[PDB]
Amino acid sequence: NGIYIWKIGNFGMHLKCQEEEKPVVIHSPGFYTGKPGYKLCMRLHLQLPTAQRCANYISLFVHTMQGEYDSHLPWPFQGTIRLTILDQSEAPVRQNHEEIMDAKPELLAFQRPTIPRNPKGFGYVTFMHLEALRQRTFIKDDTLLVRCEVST
Amino acid sequence: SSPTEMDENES
């Protein structure tokens, strides 16, 4: 059962880029659901203030990647993916920001990739608005934590 | 509230 926590430091600088209307598109390191297992990564966007309807949102997508075990694994990928922006306050006062989605084997995002990262990602264009970050302690020590849990 | 497929090359 694959779990990866993506640590995005220097977050204030990424927010400043977004405020200055400079694109911010970043990718997590690749991580495996198991060994053997699938290789995946996360893609995060800070949508620009001038974007069409999703301005000032965090977008969060998952991508399949070419992994060492791909020849031994069934395709298309099927399973459940939980994406969470972690609330970094203490346990009694904490509420993470979370979505859970089922992979859709019919989509090209979940077929076996032919290049290092599958260009089709699957996720949330409007995962979390930037202003929602200010309501709880999501940023701590200039770091956002993005957790991805994958079932089968 | 619902997930979608997006191409990282903007189409």
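Residue numbering for chain A follows Swiss-Prot; the residues present correspond to positions 350-501, in that order.
This entry, so its header tells us, was determined using X-ray crystallography, 2.1 Å.
The backbone N, Cα and C atoms fix where each Cβ goes, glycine too.
Here's what Swiss-Prot has on this protein:
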| type | residues | note |
| --- | --- | --- |
| DOMAIN | A:350-499 | domain 'MATH' |
| MUTAGEN | A:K453 to R | Loss of SUMO1-modification and c-myb-mediated transcriptional repressive activation |
*Residue distribution over DSSP helix, strand and coil in the domain 'MATH' (A:350-499)*: 23 helix, 62 strand, 65 coil
*Give the sequence-ordered list of residues that share a chain with A:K453 (mutagenesis position), lie 6 or more positions from it, and have CB atoms under 8 Å from its CB.*
A:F459, A:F471
